[PDB]
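Step one of this worksheet: look at the structure below.
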Amino acid sequence: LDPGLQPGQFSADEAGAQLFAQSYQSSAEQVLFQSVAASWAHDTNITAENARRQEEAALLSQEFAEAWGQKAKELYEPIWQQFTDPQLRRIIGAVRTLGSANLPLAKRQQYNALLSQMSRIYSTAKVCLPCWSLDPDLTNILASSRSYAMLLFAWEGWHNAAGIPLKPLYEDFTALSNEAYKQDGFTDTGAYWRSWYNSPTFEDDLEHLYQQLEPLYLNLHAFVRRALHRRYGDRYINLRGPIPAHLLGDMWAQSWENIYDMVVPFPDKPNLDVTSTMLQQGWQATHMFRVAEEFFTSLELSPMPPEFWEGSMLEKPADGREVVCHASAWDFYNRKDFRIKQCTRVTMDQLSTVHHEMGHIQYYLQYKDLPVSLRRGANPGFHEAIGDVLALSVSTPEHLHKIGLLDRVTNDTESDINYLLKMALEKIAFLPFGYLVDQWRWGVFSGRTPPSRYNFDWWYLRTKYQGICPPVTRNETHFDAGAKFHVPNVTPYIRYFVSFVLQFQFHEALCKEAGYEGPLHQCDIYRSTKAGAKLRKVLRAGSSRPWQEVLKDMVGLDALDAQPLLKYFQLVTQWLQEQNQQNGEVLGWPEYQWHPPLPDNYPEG
Ligand SMILES: *[C@@H]1O[C@H](CO[C@@H]2O[C@@H](C)[C@@H](O)[C@@H](O)[C@@H]2O)[C@@H](O[C@@H]2O[C@H](CO)[C@@H](O[C@@H]3O[C@H](CO)[C@@H](O)[C@H](O)[C@@H]3O)[C@H](O)[C@H]2NC(C)=O)[C@H](O)[C@H]1NC(C)=O
Ligand SMILES: *[C@@H]1O[C@H](CO[C@@H]2O[C@@H](C)[C@@H](O)[C@@H](O)[C@@H]2O)[C@@H](O[C@@H]2O[C@H](CO)[C@@H](O)[C@H](O)[C@H]2NC(C)=O)[C@H](O)[C@H]1NC(C)=O
Ligand SMILES: C[C@H](N[C@H](C(=O)O)[C@@H]1CCCN1C(=O)[C@@H](N)CC(=O)O)C(=O)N1CCC[C@H]1C(=O)O
Ligand SMILES: *[C@@H]1O[C@H](CO)[C@@H](O[C@@H]2O[C@H](CO)[C@@H](O)[C@H](O)[C@H]2NC(C)=O)[C@H](O)[C@H]1NC(C)=O
Ligand SMILES: [Cl-]
Ligand SMILES: [Mg+2]
Ligand SMILES: [Zn+2]
């Protein structure tokens, strides 16, 4: 480490800790920036040289973190929790957790190389014919093809191409991660991840939430399985068993909005999927990002700065460069550079993804003047919910009419059911997947799931919660959890389950502050400066305040609560129950061993 980046001398009391934090800040911006810039150079141009430069930057960040981290524990470990400044408690508490910087040099190098190699395998994998990339090719197949065998070839090809080679790498990463965080006092890596929510009842609280939500998923599941049976027939759909995992519009069966045209309850009404109108009108990536920006400024939040438009990657590069296409938002920690990297496609669900990533950017813009250690969300679920809240207003048929994407307008019972069913395919279908992914990963980090059971325990949870089955046989040479971005790219997932409940709490509170008095699912907060100011208060706090207190100020309650979500969907919850009873459906999948057969002469066709 450069000496100029090393800590000097400070007293072991609150007065000294304030000076320690100020000196840390003045060097941390330089070290964080160089690491983000090297990650950006790699993710937008994957090459062996850019991976070497990124690993070099990661090693330096670990040297910085060890030096200031060791000094913080030596001076303040027994006293920082009683300091009178709550911002200072948070800064010192973060600095004394060293993470991967606890490892000796050789294991640090091994750790960084695994992260680089795992990212490469996932983002360059391809499916070659008897080659397709995940984005756009395989995504488009899973969303629009209605040929069972074509869908199967894409699903099987992808899970085999990405999952199989990742397994040996993921076993080594898990061991090294645990060794690192044990030295910060955590029993395993999953305990560190859960500690961010600062709640001793976290796991029990989540389970209780899912108990209230499960009847809504079971009824959506049965209704959709019936529609699939009408398309594919008894050979491929078992009305009392799990759904084959490749038929629901998405590589992970994680949201089902892309099969809306196959289940719409009242097909005679206006098409609430505006994708064909976007293409007809000539929308491109730039229009989508400017339309999202103008919603934010209608609320008197900030526009995107010049550095955002000059630096971002909003389309897949056409020079054939290899890139990480998975959509992501980037804070460079210098208060100036903020960017999105997205291989944007012109569709309705991509317009929602644009809003989701721009919600992250807006957070970065609002808290950039805090110390670096507090430039985070109140908890990670807050960060995921911001863009989704705005996107709930944008998708209302009334808002779509205002921005020219839906001409015909009606307010009748059948149109309400269509809209809420489409929104249920996006939000309710996701709940089991958002809940199960880190149940799997927490078991791996704790040792309850060793390598010999990675796939056995993944498919137990997938069938338990989602009611789906793999459409070809799997064994422990397969590593199907590894075929989902967040696993090889080491991003925690329970933030998305928290977000999908929390965003309806935010929507209800902002709709009230805007003076709206109709049904919750027809609220549009567009141009409400009062809602804007309420949201701005949350965003400017960063992680300076306990999240339970920020939530109480915003919505009137200091805990996660499913009731606003239930209220939003109530009309379609009742309708789906009534329909399934009339069709004599079985709720659930009591034939839990069932798998579909292979198509005739497969893969030859
Ligand atoms: C669409 O129509 C609904 C109500 O009409 C219909 O009722 C069903 C039979 C079906 O036909 C549905 O398609 C549809 O819901 C309108 O909702 C009504 O909005 C008004 C004003 O926004 C509400 O009045 C307020 O109610 C609150 C309750 O707390 C009071 O505090 C206020 O003082 C005020 O009285 C009314 O409650 C609400 N009715 C229902 C059943 O929700 C909706 O506005 C309309 N949407 C559009 C875009 O025109
Ligand atoms: C695990 O599965 C792979 C491949 O999947 C198999 O595909 C069919 C045979 C299906 O009916 C299922 O049995 C399996 O899931 C197996 O890889 C095969 O291995 C044998 C011998 O090792 C070889 O002759 C085949 O060519 C292989 N197939 C491929 C596609 O590589 C593997 O044997 C199964 N068992 C283990 C422990 O990995
Ligand atoms: C499309 C979205 N990409 C993530 C996100 O935006 O959350 C990306 C990759 C992982 C983190 N990340 C970031 O951009 C962070 N730098 C933001 C931050 O933490 O500040 C994604 O994965 N989503 C959307 C809902 C369901 C889930 C999914 O698609 O599975
Ligand atoms: C992608 O990254 C590579 C580095 O791996 C860049 O290649 C370098 O480009 C500079 C500028 O022309 C040359 O001076 C170097 O000799 C190149 N190095 C190597 C190893 O080829 C490349 O420019 C990047 N591509 C884009 C589009 O940014
Ligand atoms: Cl999280
Ligand atoms: Mg989709
Ligand atoms: Zn996000």
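Note that chain A is numbered according to Swiss-Prot, with residues 30-159, 165-639 shown in order.
Yeah, the Cβs are placed from backbone N, Cα and C, and that goes for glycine too.
Listed in Swiss-Prot for this protein:
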{"type": "ACT_SITE", "residues": "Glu391", "note": "active site, proton acceptor 1"}
{"type": "ACT_SITE", "residues": "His520", "note": "active site, proton donor 1"}
{"type": "BINDING", "residues": "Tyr231, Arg529", "note": "chloride 1 binding site"}
{"type": "BINDING", "residues": "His390, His394, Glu418", "note": "Zn(2+) 1 binding site"}
{"type": "MUTAGEN", "residues": "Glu391 to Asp", "note": "Abolished peptidase activity, leading to increased levels of amyloid-beta; when associated with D-989"}
{"type": "MUTAGEN", "residues": "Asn445 to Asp", "note": "In Ndom123456 mutant; abolished dipeptidyl carboxypeptidase activity; when associated with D-318 and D-445. In Ndom1234569 mutant; does not affect dipeptidyl carboxypeptidase activity; when associated with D-318"}
{"type": "MUTAGEN", "residues": "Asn509 to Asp", "note": "In Ndom123456 mutant; abolished dipeptidyl carboxypeptidase activity; when associated with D-318 and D-445"}
{"type": "MUTAGEN", "residues": "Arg529 to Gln", "note": "Abolished dependence to chloride, leading to reduced peptidyl dipeptidase activity"}
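What Swiss-Prot annotates, mapped onto the structure for a quick look.
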{"residue": "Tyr231", "record": "chloride 1 binding site", "Cβ neighbours (10 Å)": "21"}
{"residue": "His390", "record": "Zn(2+) 1 binding site", "Cβ neighbours (10 Å)": "20"}
{"residue": "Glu391", "record": "mutagenesis position", "Cβ neighbours (10 Å)": "22"}
{"residue": "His394", "record": "Zn(2+) 1 binding site", "Cβ neighbours (10 Å)": "20"}
{"residue": "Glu418", "record": "Zn(2+) 1 binding site", "Cβ neighbours (10 Å)": "22"}
{"residue": "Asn445", "record": "mutagenesis position", "Cβ neighbours (10 Å)": "10"}
{"residue": "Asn509", "record": "mutagenesis position", "Cβ neighbours (10 Å)": "7"}
{"residue": "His520", "record": "active site, proton donor 1", "Cβ neighbours (10 Å)": "17"}
{"residue": "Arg529", "record": "mutagenesis position", "Cβ neighbours (10 Å)": "24"}
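The chain break between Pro159 and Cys165 spans 5 missing residues, with the CA atoms of the two ends lying 10 Å apart. Surrounding the centroid of the Cβ atoms of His390, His394, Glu418, where the record places Zn(2+) 1, the chain contributes additional residues within 8 Å, namely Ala363, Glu391, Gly393, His417, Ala419, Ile420, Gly421, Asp422, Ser533. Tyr231 (chloride 1 binding site) and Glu418 (Zn(2+) 1 binding site) are 14 Å apart (CA-CA, integer value).
Cα-Cα distance from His520 (active site, proton donor 1) to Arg529 (mutagenesis position): 12 Å (rounded to the nearest whole number). Mapped onto three states, the DSSP output places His394 (Zn(2+) 1 binding site) in helix. Taking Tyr231, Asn445, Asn509, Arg529 as the candidate recorded positions, the subset whose CB lies under 6 angstroms from any atom of ligand 3 is empty. If you take the Cα of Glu391 (mutagenesis position) and the Cα of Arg529 (mutagenesis position), they are about 15 angstrom apart, rounded to a whole number. The recorded positions shown are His390, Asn445, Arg529; of these, the one with its CA atom nearest the CA of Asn509 (mutagenesis position) is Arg529. In the vicinity of ligand 7, defined as a Cβ distance under 6 Å, none of the recorded positions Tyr231, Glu391, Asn445, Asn509, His520 are placed. Looking only at Cα atoms, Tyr231 (chloride 1 binding site) sits nearest to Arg529 among the recorded positions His390, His394, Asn445, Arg529.
Among the recorded positions listed (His394, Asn509, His520, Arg529), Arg529 have a CB atom closer than 6 Å to some atom of ligand 5, in sequence order.
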